[PDB]
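**Q** Have a look at this one before I ask anything.
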There are 2 protein chains.
Amino acid sequence: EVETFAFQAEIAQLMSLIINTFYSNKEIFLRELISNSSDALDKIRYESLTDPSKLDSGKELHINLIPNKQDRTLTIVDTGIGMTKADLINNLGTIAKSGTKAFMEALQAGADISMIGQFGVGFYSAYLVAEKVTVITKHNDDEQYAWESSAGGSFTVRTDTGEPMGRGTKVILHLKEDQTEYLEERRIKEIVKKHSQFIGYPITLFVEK
Amino acid sequence: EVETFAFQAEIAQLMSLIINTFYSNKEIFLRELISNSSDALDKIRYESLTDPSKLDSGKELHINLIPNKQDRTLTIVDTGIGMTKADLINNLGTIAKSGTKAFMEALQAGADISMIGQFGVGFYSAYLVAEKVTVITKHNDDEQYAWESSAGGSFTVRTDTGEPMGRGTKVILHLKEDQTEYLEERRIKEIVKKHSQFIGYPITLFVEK
Ligand SMILES: CCOc1ccc(-c2snnc2-c2cc(CC)c(O)cc2O)cc1
Ligand SMILES: CCOc1ccc(-c2snnc2-c2cc(CC)c(O)cc2O)cc1
Ligand SMILES: [Mg+2]
């Protein structure tokens, strides 16, 4: 029950650009993923203003950052709106075809990769630091699903039978071997303070034994 | 058939802060309104990816900037998703209560008014330059409505019987007497180039006789 899909040509090109372009300022991936979490949390907040039962699947609106040096993963968990299967398949609920075109045009007019989030496709900056990304998500309207991709042109979607998440999205970054600085507490804290210090939801950096 | 509503206390406080705080960099209102238009256009684009009939109310996705020196108005029109009556009443589809709290906390930790858009309430920066704002909107799911407010704690909502807009939102800024620089073509072009040069939709600056 694992379905495999091909990325649209434009998204595959975006991912190859992110993976192959020499670009040292890789830390911006975390700003972009926290930003997407903040957007998802705003969306469930806004739905709850008129239907409070939308928060029956969890009232606390927050983001957790969980490093795991044994597994070489950094995971970003939020309790936002989550995504339906259809959203996951449709480029993680982004307008990535048009976004990708508008990011490319910007790159030719002098922009740099750190501006990716202005084009709606900041999620793909995960591939600056990860060799594989796994996205586990639960929307009130749907079941819990796991999306996954090591790039190379395809992604998978399956029903997830991991731990139930209530509602929201978890992004597991399986980091490249030379990017393990992003598991160190001091480094994560430095990046959060530098780029995400005014995000309007609590961000909890877990520690490890 | 005009309904009058009171702003929530936090939003009235936000508007008073924007109106009364000395802050010279007023031009950021246009960046924030164009940004909101871009978000609205992305939302209708994303809905259309799975139901193309969503664009039966207009296929072109764009933003127009229309100055009118006779009426002393600058109007920003987009063909995005538009807002329902409920959205207009619920602070123009924003999470303005929580956004306002998180903007205030940021202001006390050194942020400035130009950062308002990071808190989901950039629309209210219109009141840096306008004594009254009128918002006309049409969502595929609803009728055409006009919201209006000269601040002072209340806003109005009525069914609009102006020109039909097909779909999207029009924000009419009735500018303060000392803010008419924002009707001059060279000034608008300078601001768009400075702050909005990579927005992924065409922005057309109308001229006047
Ligand atoms: C420009 C943003 O567009 C979007 C589109 C969708 C989302 C949504 S809806 N539910 N989860 C996410 C989400 C998605 C991602 C990206 C996998 C994530 O990292 C964290 C999340 O909570 C957020 C931003
Ligand atoms: C952080 C953004 O949250 C939002 C919330 C809602 C919107 C939406 S849905 N339809 N129109 C607008 C819109 C609303 C405004 C503001 C009146 C505007 O100026 C232009 C628009 O097209 C855009 C951003
Ligand atoms: Mg945004």
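Using the numbering of Swiss-Prot, the residues shown for chain A are 16-224, in order.
Determination method: X-ray crystallography, 1.8 Å.
The backbone N, Cα and C atoms fix where each Cβ goes, and this holds for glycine too.
Sharing the feature lines straight out of Swiss-Prot:
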{"type": "MUTAGEN", "residues": "A:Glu47 to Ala", "note": "Strong ATP-binding. Strong interaction with HSF1, HIF1A, ERBB2, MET, KEAP1 and RHOBTB2. No effect on interaction with TSC1"}
{"type": "MUTAGEN", "residues": "A:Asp93 to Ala", "note": "Impaired ATP-binding. Strong interaction with HIF1A, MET, KEAP1 and RHOBTB2. Loss of interaction with HSF1 and ERBB2. Los of interaction with TSC1"}
{"type": "MUTAGEN", "residues": "A:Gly97 to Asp", "note": "Abolishes ATPase activity"}
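Quick one: where do these features end up spatially?
**A** A:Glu47 (mutagenesis position) counts 21 other C-beta atoms within 10 Å of its own C-beta, drawing on all protein chains shown. Secondary structure from DSSP puts A:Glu47 (mutagenesis position) in a helix.
Reduced to three states, the DSSP call for A:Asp93 (mutagenesis position) is strand.
A:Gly97 (mutagenesis position) has a Cβ environment of 28 other Cβ atoms inside 10 Å.
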**Q** Counting across all protein chains shown, how many other Cβ atoms sit within 10 Å of the Cβ of A:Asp93 (mutagenesis position)?
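**A** Excluding its own Cβ, A:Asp93 (mutagenesis position) sees 28 Cβ atoms within 10 Å.
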**Q** Please report how many Å separate the Cα atom of A:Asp93 (mutagenesis position) from that of A:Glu47 (mutagenesis position), as a whole number.
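**A** For A:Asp93 (mutagenesis position) versus A:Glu47 (mutagenesis position), the Cα atoms are 13 Å apart.
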